[PDB]
Number of protein chains: 2
Amino acid sequence: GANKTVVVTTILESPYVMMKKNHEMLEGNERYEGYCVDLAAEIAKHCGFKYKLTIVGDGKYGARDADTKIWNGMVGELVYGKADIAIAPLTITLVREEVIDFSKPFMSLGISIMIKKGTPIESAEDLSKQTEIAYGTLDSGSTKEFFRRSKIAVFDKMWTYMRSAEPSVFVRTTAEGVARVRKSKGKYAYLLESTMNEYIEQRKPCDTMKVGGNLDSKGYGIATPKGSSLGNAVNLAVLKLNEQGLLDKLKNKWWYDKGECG
Amino acid sequence: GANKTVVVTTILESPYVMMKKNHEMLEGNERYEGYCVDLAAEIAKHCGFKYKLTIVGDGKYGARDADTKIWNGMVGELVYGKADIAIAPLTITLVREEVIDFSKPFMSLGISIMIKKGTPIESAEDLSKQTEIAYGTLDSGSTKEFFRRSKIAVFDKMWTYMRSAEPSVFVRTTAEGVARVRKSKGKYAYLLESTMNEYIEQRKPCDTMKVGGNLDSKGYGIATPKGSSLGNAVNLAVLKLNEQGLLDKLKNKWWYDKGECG
Ligand SMILES: N[C@@H](Cn1c(=O)[nH]c(=O)c2cocc21)C(=O)O
Ligand SMILES: N[C@@H](Cn1c(=O)[nH]c(=O)c2cocc21)C(=O)O
Ligand SMILES: [Cl-]
Ligand SMILES: [Cl-]
Ligand SMILES: [Cl-]
Ligand SMILES: [Cl-]
Ligand SMILES: [Li+]
Ligand SMILES: [Li+]
């Protein structure tokens, strides 16, 4: 039948998607800005569709409840037909790949350590061998799931520590994790995706840093419902944008051109 | 119908696939060793297929002749039905994605600069601004195609330099490029994939190094003919192996555990 406007699901997470300061004077997609807003515009331009940015209702990326078998988050919105495409910092994982389609990665990343400057930690092994410096992750998402599911000795030890540490080492949002690092006088380290770690390192008050190698090597992908015709074109668009250098340009724009730490 | 042995196409390129020193005393898949040999075994274990490693007849990765429209290399073997899967350091690119299926990446990489130690070059921009130190790429493959197709000023300038430089700055094999760096007294720099650059930096006589940031960010993928049923399972296997840390283990095994430079 006739073309329809493509429903995009995304999530408010700086610098990927933010409401503009003047959003009340704007309408529709123009209310938002960020890396994923720019990426959505480029994908739509190359694929020739009109689209509407919507914000995922439950604030989650995507996981399946073990009891009800229901998928939540942006993955769920795709699985249940509430959105046509997810354009967000959504990690390509096996369990998600089984239920939705993903483009090839538009950004590479790995789990990483954020410390307050001066914290005597250089690696995941360092954290795992001690408890004076508490450490944790988001309470939902692929970083938490990495530790929960790991059979690698160091990361399994870290997960056992995280589950049993008091007070809770988990946080609900990136902002909460960053604030906790900044306010804990070196006694909290935050495990988060390297992309986000790099972004925060260039934000005032310039008191955090990424330390150590990444713990894994993953990618973010554009997601569509399994079998959706849109998937092929969107994937070719990601590859084209990468080959043209435009994904690198967008990362530089949102991470470094605007950096606040010199 | 009944299960059939899966025909794998690959290419002799160290450390991905090499003939064992004692290969004459061995048969079948046991004649070969390397990262991609180990990876093929893990993929087959997880997917439950038997397979035969074969070596691509024409020694190429995969490109389409502009006049005849015929695909060569491992891509061609898939397109024309001569192999069922390609397991090799095969870069995911747009033009290839249009004709074959690719798994999500099993290895990340970018184009990079190899110098003989002491060469006064730190970046692609450095190379592009001069001619005393000649520089080039393989005469076939995705690294050459990156420069040929680039509309980025620095890389377009480098391509124009490479096409017009005398004597020819192109090489036919990785070994030829490495040898040329080693024998040219600092007057040749080799543009190659970062993975390979890192491998060579750990090989005697320990006289090369990787310099500068990568020029792009790409991945190697396992390839199957478009629409092949094997593609889904193989892709899930790559993701599982990545999530288990086994791809990192294989890279360490073939790059660093065996490193010859300390
Ligand atoms: N990418 C993850 C969600 N996520 C995460 O787990 N850790 C982080 O530090 C993140 C920053 O932005 C999004 C993030 C997923 O897809 O679940
Ligand atoms: N990955 C490339 C082929 N290739 C390449 O172009 N440059 C290199 O330095 C390589 C090392 O191994 C394979 C390589 C393709 O798929 O064409
Ligand atoms: Cl509509
Ligand atoms: Cl282990
Ligand atoms: Cl057979
Ligand atoms: Cl440019
Ligand atoms: Li999928
Ligand atoms: Li494809």
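Numbers here mean position along the shown chain, with the first residue as 1.
For this deposited structure, the header notes the method as X-ray crystallography, 1.5 Å.
Backbone N, Cα and C define each Cβ position, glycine as well.
Positions annotated as L-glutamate binding site by Swiss-Prot: A:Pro89, A:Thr91, A:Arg96, A:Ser142, A:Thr143, A:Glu193. Here Swiss-Prot describes A:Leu94 to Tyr (Swiss-Prot position 504) as a published mutagenesis experiment; the accompanying note says: Promotes dimerization. Strongly reduced desensitization. According to Swiss-Prot, the mutagenesis experiment A:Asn242 to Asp (Swiss-Prot position 775) carries the annotation: Increases rate of desensitization.
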Non-site residues, in chain order, whose CB comes within 8 A of the mean position of the CB atoms of A:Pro89, A:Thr91, A:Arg96, A:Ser142, A:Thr143, A:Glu193 at L-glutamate: A:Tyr61, A:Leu90, A:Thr93, A:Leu109, A:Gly141, A:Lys218, A:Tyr220
Count of other CB atoms lying within 10 Å of the CB belonging to A:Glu193 (L-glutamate binding site): 24
Reduced DSSP assignment, A:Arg96 (L-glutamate binding site): helix
Contacting recorded positions, sequence order - A:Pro89, A:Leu94, A:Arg96, A:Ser142, A:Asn242 vs ligand 1, Cβ under 6 Å: A:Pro89, A:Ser142
For A:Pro89 (L-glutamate binding site), the number of other Cβ atoms found within 10 Å of its own Cβ: 23
Secondary structure at A:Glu193 (L-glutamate binding site), reduced by DSSP to three states: strand
Recorded positions among A:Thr91, A:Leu94, A:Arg96, A:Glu193, A:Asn242 whose Cβ lies under 8 Å from any chain B Cβ: A:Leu94, A:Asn242
DSSP state at A:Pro89 (L-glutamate binding site), helix/strand/coil: coil
Greatest inter-residue Cα distance in Å for the L-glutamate-binding set A:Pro89, A:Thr91, A:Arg96, A:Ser142, A:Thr143, A:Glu193: 18
Distance from A:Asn242 (mutagenesis position) back to A:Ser142 (L-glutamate binding site), taken between C-alpha atoms, in Å: 24
CB contacts for A:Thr91 (L-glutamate binding site) [other CB atoms within 10 A, all chains]: 24
Those recorded positions listed as A:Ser142, A:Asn242, and which of them has the most Cβ atoms within 10 Å of its own Cβ: A:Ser142
Nearest of the binding-site residues (A:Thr91, A:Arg96, A:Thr143, A:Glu193) to A:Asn242 (mutagenesis position), judged by Cα-Cα distance: A:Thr91
Cβ packing number for A:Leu94 (mutagenesis position), 10 Å threshold: 18
Pairwise CA distance, A:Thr143 (L-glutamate binding site) versus A:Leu94 (mutagenesis position), rounded so that it is a whole Å: 14
Cβ under 6 Å from ligand 8: qualifying recorded positions of A:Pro89, A:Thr91, A:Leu94, A:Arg96, A:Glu193, A:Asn242: none
